[PDB]
Number of protein chains: 2
Amino acid sequence: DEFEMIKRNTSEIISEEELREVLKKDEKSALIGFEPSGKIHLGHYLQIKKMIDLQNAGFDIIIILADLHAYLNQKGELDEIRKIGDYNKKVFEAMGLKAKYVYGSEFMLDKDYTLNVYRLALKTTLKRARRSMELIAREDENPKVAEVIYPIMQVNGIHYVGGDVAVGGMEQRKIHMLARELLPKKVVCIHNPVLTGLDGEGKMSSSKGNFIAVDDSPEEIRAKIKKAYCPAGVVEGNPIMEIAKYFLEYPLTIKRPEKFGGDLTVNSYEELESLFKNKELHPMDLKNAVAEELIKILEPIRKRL
Amino acid sequence: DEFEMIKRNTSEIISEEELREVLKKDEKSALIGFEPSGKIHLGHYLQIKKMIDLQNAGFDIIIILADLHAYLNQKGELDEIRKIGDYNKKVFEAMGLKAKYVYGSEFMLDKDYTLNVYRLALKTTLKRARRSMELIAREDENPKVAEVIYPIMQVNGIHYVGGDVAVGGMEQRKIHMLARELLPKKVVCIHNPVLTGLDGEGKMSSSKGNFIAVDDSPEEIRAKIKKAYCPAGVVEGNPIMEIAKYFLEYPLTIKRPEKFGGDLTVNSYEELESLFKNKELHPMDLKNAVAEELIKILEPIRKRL
Ligand SMILES: N[C@@H](Cc1ccc(-n2ncnn2)cc1)C(=O)O
Ligand SMILES: N[C@@H](Cc1ccc(-n2ncnn2)cc1)C(=O)O
């Protein structure tokens, strides 16, 4: 089922009923935007996977390589950001997604767009805009005006592109709630879960260096998985369990010596969850399985580059 | 000075006198070998730097891309090793090293070469060979015959290539002592220091994932440096200090707020060592300086792609 395929592994859909209505349409577009990242990690991959899920559902996909937004979010100069964006496009392409790749600054500085940003700036309170940026803005002891221009420019972007659907992590939630509230056409929002960092603290961001990159070496992957936070019986905030939930193909065979129970096949992540919670499967065996299967999945991607 | 340039930042030279005698030669070669690595780190860079030092001293440089040795050291199949080796050549070339690059298997399987390995297998005791491999061999509960073939094959390689100088990390010391005992011609051995891991525990290897890759994103570098072991007034086993010693140019300016002492200029690593031990320079400020300067240095390398 197309609905359940798209719903699978999302934190929320705003709204489920509106999504149904968009599925009855032949031509339908979905959008996502990315601040260019120095290294594309699993969070990105999780989202690109959802875009492919949407594509296989008949959606035309649009990727905003958000150079301006990165500029506004203190990620350095536009010219170096556009390079990183190009590298990000190449990493996406390797993941097996065909879409329209658009740099933000291609349409985000035109007279009328700018005018509409200011139109929305009249409609958005400073407090509302600052709240929408809590999980997106760079840490700054002295928040810049640029921080509050960011959300309105994304909302306008959403308007300009004209996507039936907008996709992002749960960090994007508040900006999307804004978009729905302020624009004539309400966009259907699909929000993906925020992966936990490898050491287990906070969440997994590109600036925290707590991630598995899609082109990391098999030795890195094994070392990162090996080092990672993964307490016995604990599913919540466990990044290894998350990688098992969001990336791995089931049925999954976990190779273990007979000394420690022997190999065990699991038909579903729920089964794995169950076995892990009641101490039936040790973290180190979970880790080795996840690490090897992750390599097998990330292998074609690492090769292309 | 040429000798002092070559000596700069080495753990040892075997021997200093023998190096001098090689310096009076017009034609002189220096070799180093590498087990192909999925990611090229600072440990590699430190050595390629030393190879450039020798290059500028009038040394024809030979790089052995040791595919066979990696095969013997359980790094997987030969065909995939050769690819990683190719990628390794690309990184070395980016470091601005022009030299002869050679896959081990190009000459390490010829009748006479093999015969000479066996001639040496007859001269080398199992205990001696196992000892030479303590810091090189992959961890194994059940050590393989391949482990002890490795060191004799490197010695024979050293002999075959005919290099005046052999260069490597301190892990290669014992195998080099062997080569000097067993071969008609004694090779001058230049051993580079082994860099500490970012968590401060054990040396930095490409399989412990405790390293900074030369092509890491500026944010990874910043997060890696940020998380790294670097205790107040502690120089020994401090990777950040080591990075400062082996990679940074002097005079060095360390940017700090006037609140914490203001910017300070150091004209030598020694001065830095002093300031750090005196606790006159804080870890965080050391880190921030080291990270920004490390980016500037690793920038053009990362650019070649
Ligand atoms: N805020 C997103 C980036 C992002 C940038 C731009 C856009 N859109 N959507 C329509 N037009 N531009 C969406 C997300 C982040 O945290 O990476
Ligand atoms: N044992 C070195 C690799 C290495 C391999 C081969 C060679 N040579 N030298 C001459 N002929 N082959 C040197 C080092 C490591 O631990 O990476």
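Swiss-Prot numbering applies to chain B: residues 2-306, in that order.
Each Cβ is built from the backbone N, Cα and C atoms, and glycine gets one as well.
If you check Swiss-Prot, you get these features:
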MUTAGEN   B:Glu107 to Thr  Confers specificity for the non-natural amino acid O-methyl-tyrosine; when associated with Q-32; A-158 and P-162
BINDING   B:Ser207  ATP binding site
MUTAGEN   B:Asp286 to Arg  Decreases the rate of aminoacylation with wild-type tRNA and increases aminoacylation with amber suppressor tRNA 8-fold. Decreases affinity for wild-type tRNA and increases affinity for amber suppressor tRNA
MUTAGEN   B:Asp286 to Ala  Decreases the rate of aminoacylation more than 10-fold, without effect on tyrosyl adenylate synthesis
MUTAGEN   B:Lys288 to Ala  Decreases the rate of aminoacylation more than 200-fold, without effect on tyrosyl adenylate synthesis
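Overlay of Swiss-Prot annotations on the structure.
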residue  : record               : contacts (Cβ under 8 Å, 6+ apart)
B:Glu107 : mutagenesis position : none
B:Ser207 : ATP binding site     : B:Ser38, B:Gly39, B:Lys40, B:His42, B:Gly44
B:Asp286 : mutagenesis position : B:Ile255, B:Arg257, B:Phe261
B:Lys288 : mutagenesis position : B:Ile226, B:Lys227, B:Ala229, B:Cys231, B:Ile241
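Chain A comes within the C-beta cut-off of under 8 angstroms for the following of the recorded positions B:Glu107, B:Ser207, B:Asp286, B:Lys288: B:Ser207. The secondary structure of B:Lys288 (mutagenesis position), as reduced to three states from DSSP, is helical.
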